[PDB]
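Student: Got a structure for you, written out below as structure tokens; questions coming shortly.
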Number of protein chains: 4
Amino acid sequence: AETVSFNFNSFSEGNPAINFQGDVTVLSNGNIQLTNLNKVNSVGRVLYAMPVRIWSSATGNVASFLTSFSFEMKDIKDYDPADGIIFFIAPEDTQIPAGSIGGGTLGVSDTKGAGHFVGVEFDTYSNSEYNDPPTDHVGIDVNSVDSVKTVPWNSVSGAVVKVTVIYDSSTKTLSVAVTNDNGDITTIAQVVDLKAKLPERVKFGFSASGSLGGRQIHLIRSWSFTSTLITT
Amino acid sequence: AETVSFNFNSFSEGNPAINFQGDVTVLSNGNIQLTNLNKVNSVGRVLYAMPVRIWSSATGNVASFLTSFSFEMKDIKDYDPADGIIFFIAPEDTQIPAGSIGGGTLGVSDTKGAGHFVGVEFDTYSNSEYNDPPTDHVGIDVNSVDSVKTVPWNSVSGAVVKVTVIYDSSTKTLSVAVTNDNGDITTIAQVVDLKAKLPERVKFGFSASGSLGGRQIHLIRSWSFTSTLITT
Amino acid sequence: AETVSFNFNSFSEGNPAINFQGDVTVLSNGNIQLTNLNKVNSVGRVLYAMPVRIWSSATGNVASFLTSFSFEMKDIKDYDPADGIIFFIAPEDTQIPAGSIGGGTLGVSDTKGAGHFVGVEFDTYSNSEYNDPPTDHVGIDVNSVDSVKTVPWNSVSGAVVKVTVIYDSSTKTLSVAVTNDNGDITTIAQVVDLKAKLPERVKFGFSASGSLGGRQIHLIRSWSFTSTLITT
Amino acid sequence: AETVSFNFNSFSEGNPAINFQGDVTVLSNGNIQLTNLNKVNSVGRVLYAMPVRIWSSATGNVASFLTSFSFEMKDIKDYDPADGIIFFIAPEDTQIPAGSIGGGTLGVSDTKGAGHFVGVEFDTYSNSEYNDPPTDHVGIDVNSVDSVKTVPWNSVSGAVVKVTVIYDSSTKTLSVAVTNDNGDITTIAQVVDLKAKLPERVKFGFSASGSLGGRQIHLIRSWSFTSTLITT
Ligand SMILES: [O-]S(O)(O)c1ccc(-c2c3nc(c(-c4ccc(S([O-])(O)O)cc4)c4ccc([nH]4)c(-c4ccc(S([O-])(O)O)cc4)c4nc(c(-c5ccc(S([O-])(O)O)cc5)c5ccc2[nH]5)C=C4)C=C3)cc1
Ligand SMILES: [O-]S(O)(O)c1ccc(-c2c3nc(c(-c4ccc(S([O-])(O)O)cc4)c4ccc([nH]4)c(-c4ccc(S([O-])(O)O)cc4)c4nc(c(-c5ccc(S([O-])(O)O)cc5)c5ccc2[nH]5)C=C4)C=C3)cc1
Ligand SMILES: [O-]S(O)(O)c1ccc(-c2c3nc(c(-c4ccc(S([O-])(O)O)cc4)c4ccc([nH]4)c(-c4ccc(S([O-])(O)O)cc4)c4nc(c(-c5ccc(S([O-])(O)O)cc5)c5ccc2[nH]5)C=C4)C=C3)cc1
Ligand SMILES: [O-]S(O)(O)c1ccc(-c2c3nc(c(-c4ccc(S([O-])(O)O)cc4)c4ccc([nH]4)c(-c4ccc(S([O-])(O)O)cc4)c4nc(c(-c5ccc(S([O-])(O)O)cc5)c5ccc2[nH]5)C=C4)C=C3)cc1
Ligand SMILES: [O-]S(O)(O)c1ccc(-c2c3nc(c(-c4ccc(S([O-])(O)O)cc4)c4ccc([nH]4)c(-c4ccc(S([O-])(O)O)cc4)c4nc(c(-c5ccc(S([O-])(O)O)cc5)c5ccc2[nH]5)C=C4)C=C3)cc1
Ligand SMILES: [O-]S(O)(O)c1ccc(-c2c3nc(c(-c4ccc(S([O-])(O)O)cc4)c4ccc([nH]4)c(-c4ccc(S([O-])(O)O)cc4)c4nc(c(-c5ccc(S([O-])(O)O)cc5)c5ccc2[nH]5)C=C4)C=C3)cc1
Ligand SMILES: [O-]S(O)(O)c1ccc(-c2c3nc(c(-c4ccc(S([O-])(O)O)cc4)c4ccc([nH]4)c(-c4ccc(S([O-])(O)O)cc4)c4nc(c(-c5ccc(S([O-])(O)O)cc5)c5ccc2[nH]5)C=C4)C=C3)cc1
Ligand SMILES: [O-]S(O)(O)c1ccc(-c2c3nc(c(-c4ccc(S([O-])(O)O)cc4)c4ccc([nH]4)c(-c4ccc(S([O-])(O)O)cc4)c4nc(c(-c5ccc(S([O-])(O)O)cc5)c5ccc2[nH]5)C=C4)C=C3)cc1
Ligand SMILES: [O-]S(O)(O)c1ccc(-c2c3nc(c(-c4ccc(S([O-])(O)O)cc4)c4ccc([nH]4)c(-c4ccc(S([O-])(O)O)cc4)c4nc(c(-c5ccc(S([O-])(O)O)cc5)c5ccc2[nH]5)C=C4)C=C3)cc1
Ligand SMILES: [Ca+2]
Ligand SMILES: [Ca+2]
Ligand SMILES: [Ca+2]
Ligand SMILES: [Ca+2]
Ligand SMILES: [Mn+2]
Ligand SMILES: [Mn+2]
Ligand SMILES: [Mn+2]
Ligand SMILES: [Mn+2]
């Protein structure tokens, strides 16, 4: 079968395996910082350089993937914790959205909240403008920052989070599982025909954003991904 | 929230956290061997000692869980590789099924293939008697060794397999992801109202079985489980 | 550490992980055929799409890699068996050399035999023009098809060959091991400062070529590569 | 040519192809356990029964060999992980060294650390007594447990390791490549005139050792070897 599999326990600029779009800054400790704290409307994304072919117009098949990653969002004195991180899939040609300001497009949509991508969001700030549930949540976005489905979650400053994602090729089920510091697990799941929303070749990555009054650190500590596309 | 979480990177008899039913033998290397190679109809199960309350007749809620484990099945000269391992959930009072012989009840059902449990099987031998697909497969059993759903898989002797399982409380979606030695991933998913098939208190574990002509080693190398039941 | 690792047990056009330059044709059986039999001066290469950073101008370090692959070269009635296959490393910008004719540039050099690359060759036809030893050989090329070192080898039509390559980061030692059909092993080794001949970002692949009178099938059946670059 | 080639994916006592010296115990799962956990100064070796003639006093030639193997070292509650495994070559008459105690002779040398053999070690415990680098390492021993060369490595409990070794007949270059669980590869290489340190007929095998305070399980899961001696 056709399989893609990489693994990052640390990061460093110059690695041809990763493309940095935006205010992404790599720390001297192999950690990725997605947003710039001294900017209004900061926006940053990190992408796996090579396009992965998720489905075949020939086979009709759609790949399954098992990806897990860890992150951390520490608060900063006199600032609203926002906007949150986001793990997403987009067309190989994906450009980084327009930086916006009070806004919270998580770096994947326009001022309105539209965009061509599919992703899991770890949102920590409500925006009446995009239907943001009253509090912190994990969502499943499909071409819109107005999550298709959402589940109550709670973000804890300085806490390392572990996230395991599974996608079933057949059942077209995207299933997330958020492991918190204390132990408790948060989970959400949703059907998303990857073959219906995304072109054959897409790209995987993490994106973030901030506002004029909303800022915080967004750290991607590690990432491991594996996808297999049956073809025969 | 109410959360259960344990982790085994090795095993050893005498640990009050685990109950051994059957031909289960713990190796001098912290590995669990489920079946006896010198017996006809061997049968062995390993269970997590404490019952876990998966759902509340009060809350109406159902717990989500994230469990991952690793195993190995090595062949033995002049023998049919069978019957395979099985990760399952049963009523807290679960007794070990009647050993059977040519059979392949995987240690959780009667000669007919019936039984009260829900599990994911890693079957390596077809039995016209239970609708076993032509070849090796991973299935989703619900009170029957005649899998509700199955997906083509391939068992490799002496290979360590990693398995990550996720259950969503709401969507009632059981999602498995099998990682093979070469890298490729196999995934299957199914809806199973845990609150519909199982009593409030159940038990988690791994079971196995062998036949007169079918035998092999069944090793459970490691296991980590975590469930969280929202109650409020 | 920074590690790259992929694995191909079969191939298929359209996979974004591989670039096809030349007369490369993918068979309906997941096998790569490097040259066109009905052409004079056929030339074909297959490359791993992403550039791998072999050394760091910052760390001063150079990655080690373990790559193994298998191939087959079947003869064709009324034709001289040539030119042979070649596993090579080149600057990320590598274009496919000019097709040549009686020649045997193995698809990586000019008419003269010069070129910017480093590779292991599995040559099956002698050319007084490039110092080709009297018979079939395995060589170690460094910017020239006139091998730096060579060892007697014997190519057998329709035989599948297994090749394991190891490169030591420190000792700068490139070590090959050719396993033939009958069992016997052929081995060659050579020091090559990868950091001295190649730019930071290079590409890995297999190349081939044919002549007016020299032609044969060149099949790359499988390929597995892994490189690790220590950085800290 | 003169070629030796065997392959073990499992083991079992009684096989005339293998000699067991020491506390070697074969598990009911085709796995070899090198040391006894309940002994002070345990020592165990496993050898390929037949002597292999590495070089000819006639030809002047030296054989090349390609051997790869896999092992596992799991820790045990309240014990220092030691001493490690070792793949070695010795004179056909090789007796198993004197068991020692606090010591870490890896079962191939005297209390002083001397001995007649050549091997690659996978050491997991430092001994000021033999120049052991601060931490876990892979070394190249030549008649002394005080490695000629060493490279930083990291041993992970319960992890299966794959090791590919290549020896070039001419360049007299012994090249190792350690593949860890996460993917990363560790490599080391050294020149060792086999014809200079060893007699014509030698034996290949794996050895281990433990101490009063240092103990752990040492498992040899598989082994495949092939050597070819050119003679003409
Ligand atoms: O514009 S301003 O003037 O306003 C201005 C704005 C911001 C900054 C800060 C800053 N760090 C702070 C804390 C902090 C402060 C106060 C409290 S408080 O007391 O509670 O208030 C709490 C926490 C803080 C805590 C821990 C760290 N910073 C660690 C760190 C963590 C973990 C490890 S580890 O590995 O050991 O785990 C190692 C290191 C690092 N910090 C850097 C780093 C850097 C250097 C070079 C390079 S580069 O050149 O690129 O290589 C890249 C990155 C910078 C550059 C600027 C900078 N840090 C690298 C590691 C607070 C402010 C300075 C001035
Ligand atoms: O404009 S203003 O004047 O308003 C203004 C706005 C923002 C800032 C701050 C700031 N950090 C703070 C904390 C903080 C302090 C006290 C508490 S409190 O005690 O709770 O109150 C809570 C939080 C804080 C805590 C931890 C960190 N900061 C860490 C850090 C990361 C990762 C790790 S670790 O261990 O995970 O690796 C460890 C530590 C980093 N911070 C940077 C960094 C940076 C430097 C250079 C570059 S570059 O361009 O690349 O050179 C890019 C990025 C900046 C730039 C500005 C900045 N940090 C890099 C790492 C508080 C304020 C200062 C002034
Ligand atoms: O499109 S978006 O919607 O995304 C969007 C994008 C960008 C912006 C902002 C912005 N500034 C903000 C503050 C701000 C306000 C309130 C708070 S808060 O209230 O605390 O929250 C915090 C921060 C803010 C505070 C101070 C300044 N801005 C100062 C400044 C600094 C120093 C001095 S000085 O001299 O006194 O030192 C004087 C003035 C300047 N700002 C510019 C400037 C500019 C002008 C002309 C030209 S040009 O045409 O080239 O000439 C080039 C550049 C722009 C252009 C855009 C822009 N500033 C020039 C000086 C907040 C947002 C808004 C929306
Ligand atoms: O309006 S008022 O304000 O007056 C008002 C009065 C009462 C309530 C409470 C309440 N339960 C409390 C405890 C409690 C918590 C902490 C302490 S503490 O010790 O002080 O801290 C002490 C006591 C508490 C503890 C255990 C239970 N409740 C269990 C239970 C028993 C057994 C098991 S098990 O697993 O063992 O079998 C599992 C769960 C149940 N509770 C219900 C239940 C119910 C739901 C739906 C249906 S139906 O519609 O039919 O579906 C039928 C019944 C209700 C409905 C209302 C209600 N419980 C069903 C099971 C405390 C308050 C709220 C508001
Ligand atoms: O009139 S007002 O508007 O003012 C008003 C009056 C009453 C209420 C409360 C209330 N519960 C409280 C506690 C509480 C919290 C902290 C402490 S403290 O720690 O002491 O502070 C003490 C007590 C509390 C603790 C535990 C429970 N409640 C549990 C419960 C039991 C068992 C389990 S489990 O899982 O363990 O089995 C899990 C959960 C349940 N509670 C319900 C339940 C219910 C839901 C649906 C249906 S229906 O759909 O109709 O069937 C029927 C019944 C209601 C409905 C109203 C209501 N509970 C069902 C289960 C405190 C207030 C709110 C507003
Ligand atoms: O100009 S002339 O008239 O002179 C002239 C010159 C050359 C040819 C031959 C030829 N093949 C021969 C053997 C052969 C015969 C007898 C013996 S004998 O026994 O020694 O006698 C030995 C060898 C031979 C053996 C095996 C193959 N050919 C295999 C093949 C490879 C690998 C596998 S497998 O399974 O291992 O992968 C399976 C099959 C293939 N051959 C093609 C192929 C092709 C087609 C379309 C496209 S495209 O257009 O791109 O679609 C691309 C490529 C062509 C095109 C021309 C051509 N093959 C594709 C696969 C002998 C002659 C004919 C006439
Ligand atoms: O009508 S019929 O059906 O009867 C019929 C009549 C003639 C032909 C042939 C033909 N070439 C042959 C060999 C050949 C094969 C085997 C042997 S054998 O050894 O004897 O067996 C001997 C010879 C042969 C060998 C090498 C070449 N041909 C090379 C060549 C050399 C070197 C290089 S290089 O650069 O790589 O060095 C690259 C390419 C070229 N051939 C042309 C070319 C051409 C293209 C465009 C234009 S134009 O219109 O002006 O644009 C003008 C000319 C034509 C046009 C027709 C034609 N070639 C251009 C380059 C054998 C027959 C086919 C059918
Ligand atoms: O199966 S068959 O029946 O077919 C059959 C097959 C092969 C043989 C031969 C053979 N040697 C020949 C010449 C030869 C003869 C005549 C002329 S002519 O007159 O010129 O024509 C030319 C050449 C020949 C010349 C020189 C040597 N042989 C030298 C030698 C080289 C270099 C030096 S030195 O000092 O210079 O280094 C010293 C000695 C040696 N030969 C051996 C040796 C051996 C012994 C023990 C062990 S072991 O068991 O491992 O201990 C391993 C190997 C064997 C084993 C078989 C064998 N030699 C060891 C050294 C001709 C045939 C006989 C029968
Ligand atoms: O059965 S068959 O009939 O088929 C048959 C086939 C082949 C043979 C021959 C043979 N050697 C010949 C000459 C020769 C003689 C005269 C002229 S002429 O007079 O010019 O015509 C031309 C050529 C010849 C000349 C020199 C040598 N042989 C030298 C040699 C090289 C270098 C030096 S040195 O030290 O000086 O450098 C010293 C000696 C050696 N030969 C061996 C050797 C061997 C031994 C053990 C081992 S092993 O198993 O590994 O131990 C491996 C190899 C064998 C085994 C068979 C064999 N040699 C080792 C060294 C002619 C025939 C006999 C029968
Ligand atoms: Ca938001
Ligand atoms: Ca079965
Ligand atoms: Ca040539
Ligand atoms: Ca030691
Ligand atoms: Mn949202
Ligand atoms: Mn079945
Ligand atoms: Mn050559
Ligand atoms: Mn040592």
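Throughout, chain A uses Swiss-Prot numbering, with the displayed residues spanning 24-255 in order.
The way this entry was determined, per its header, is X-ray crystallography, 2.9 Å.
Cβ coordinates come from backbone N, Cα and C, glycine included.
The Mn(2+) binding site annotation in Swiss-Prot covers A:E144, A:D146, A:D155, A:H160. Annotated Ca(2+) binding site per Swiss-Prot: A:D146, A:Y148, A:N150, A:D155, in sequence order. Per Swiss-Prot, natural variant A:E115 to V is noted as: In minor form. As a natural variant entry, A:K172 to A appears in Swiss-Prot alongside the note: In minor form. A natural variant is reported in Swiss-Prot for this position, A:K185 to I, and the note states: In minor form.
Give me the structural setting of these features: burial, nearby parts and distances.
Tutor: Annotation for A:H160 (Mn(2+) binding site): spatial neighbours A:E144, A:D146, A:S170, A:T173, A:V174, A:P175, A:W176, criterion Cβ-Cβ under 8 Å with sequence separation of six or more.
Long-range neighbours of A:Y148 (Ca(2+) binding site) (same chain, six or more residues apart, CB within less than 8 Å of its CB): A:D103, A:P104, A:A105, A:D106, A:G107, A:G127, A:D155, A:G237. Under the three-state DSSP scheme, A:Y148 (Ca(2+) binding site) falls in the coil class.
A:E115 (variant position) falls outside any helix or strand according to DSSP and counts as coil.
Taken residue by residue with DSSP, A:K172 (variant position) is part of a strand. Within the same chain, residues at least six positions away from A:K172 (variant position) with a Cβ under 8 Å of its Cβ are A:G162, A:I163, A:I211, A:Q213.
Other Cβ atoms within 10 Å of the Cβ of A:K185 (variant position) number 17 in total over all chains.
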Student: How would DSSP class A:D155 (Mn(2+) binding site) in three states?
Tutor: coil
Student: Go through A:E115, A:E144, A:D146, A:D155, the listed recorded positions, and name the one with the sparsest Cβ surroundings, counting other Cβ atoms within 10 Å.
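Tutor: Per-residue Cβ counts within 10 Å for the recorded positions A:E115, A:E144, A:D146, A:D155 bottom out at A:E115.
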Student: Can you grab the distance from A:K185 (variant position) over to A:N150 (Ca(2+) binding site)? Cα atoms, rounded to a whole Å.
Tutor: 25
Student: For a quick check of packing: other C-beta atoms within 10 Å of the C-beta of A:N150 (Ca(2+) binding site), how many?
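Tutor: There are 19 of them.
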Student: Near the Mn(2+) site, what residues other than A:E144, A:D146, A:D155, A:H160 in the same chain have a C-beta no further than 8 Å from the centroid of the listed C-beta atoms?
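Tutor: Going along the sequence, the neighbours come out as A:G107, A:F145, A:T147, A:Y148, A:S149, A:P156, A:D159, A:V161, A:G162, A:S170, A:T173.
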Student: Specify all same-chain residues, apart from the site residues A:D146, A:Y148, A:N150, A:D155, whose Cβ lies within 8 angstroms of the center of the Cβ atoms of the Ca(2+) site, ordered by sequence.
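Tutor: Output for this site, in sequence order: A:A105, A:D106, A:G107, A:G127, A:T147, A:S149, A:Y153, A:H160.
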